[PDB]
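Colleague: Below you'll find the structure I mean.
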Amino acid sequence: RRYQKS
Amino acid sequence: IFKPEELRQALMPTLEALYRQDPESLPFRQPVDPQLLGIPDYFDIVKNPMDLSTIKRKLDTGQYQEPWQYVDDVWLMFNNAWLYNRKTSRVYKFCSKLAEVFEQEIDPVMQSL
């Protein structure tokens, strides 16, 4: 996983 | 045999219990938009998206023939969020709260069906 919800 | 209106009556309270969780249900009330949320790989990881609004439309329009199909969609929604998001993330923790609420609501309903 690279991305977190923003 | 379960008539659609019998499934709405029995199962809608379990869905309403999820909507009543605020803020925990907010990330789940509409389909994940990967562009809006800055998560461009979302659909590479999540092949079958699901959310509260889609489950509600399926239940209202009579698309579940048997209660286990509704339960499967709820767990698909939860599993997608546990899969995509990190265990330390806000949405993952919200997902776990909703799953705890759902388990407590769905178990007595399924015993009565």
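The numbers used for chain B are those of Swiss-Prot, and the residues that appear cover 1084-1196, in sequence.
Recorded method is X-ray crystallography, 1.5 Å.
Even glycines carry a Cβ here, placed using N, Cα and C.
So Swiss-Prot lists the following for this protein:
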- B:1085-1192: domain 'Bromo' (DOMAIN)
- B:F1126 to A: Impairs binding to acetylated histones (MUTAGEN)
- B:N1162 to E or R: Abolishes interaction with ASF1A (MUTAGEN)
- B:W1165 to A: Abolishes interaction with ASF1A (MUTAGEN)
- B:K1170 to E: Impairs binding to acetylated histones (MUTAGEN)
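Help me picture where these features are in the structure shown.
Modeller: Within the domain 'Bromo' (B:1085-1192), the DSSP-based counts of helix, strand and coil residues read 74 helix, 0 strand, 34 coil.
Residue environment of B:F1126 (mutagenesis position) contains 12 other Cβ atoms, counted within 10 Å of its Cβ in all protein chains.
For B:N1162 (mutagenesis position), the count of additional Cβ atoms within 10 Å of its Cβ stands at 15 [all protein chains shown].
Packing around B:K1170 (mutagenesis position) is summarised by its Cβ count: 8 other Cβ atoms lie within 10 angstroms of its Cβ, all protein chains included.
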Colleague: Name the residues of the same chain, 6+ apart in sequence, whose Cβ is under 8 Å from the Cβ of B:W1165 (mutagenesis position)?
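Modeller: The list for B:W1165 (mutagenesis position) reads B:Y1175, B:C1178, B:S1179, given in order along the sequence.
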Colleague: Give me the CA-CA distance between B:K1170 (mutagenesis position) and B:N1162 (mutagenesis position), in Å, as a whole number.
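Modeller: B:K1170 (mutagenesis position) and B:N1162 (mutagenesis position) have their Cα atoms 12 Å apart.
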Colleague: Please report how many Å separate the Cα atom of B:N1162 (mutagenesis position) from that of B:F1126 (mutagenesis position), as a whole number.
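Modeller: It is 14 Å, counting Cα to Cα.
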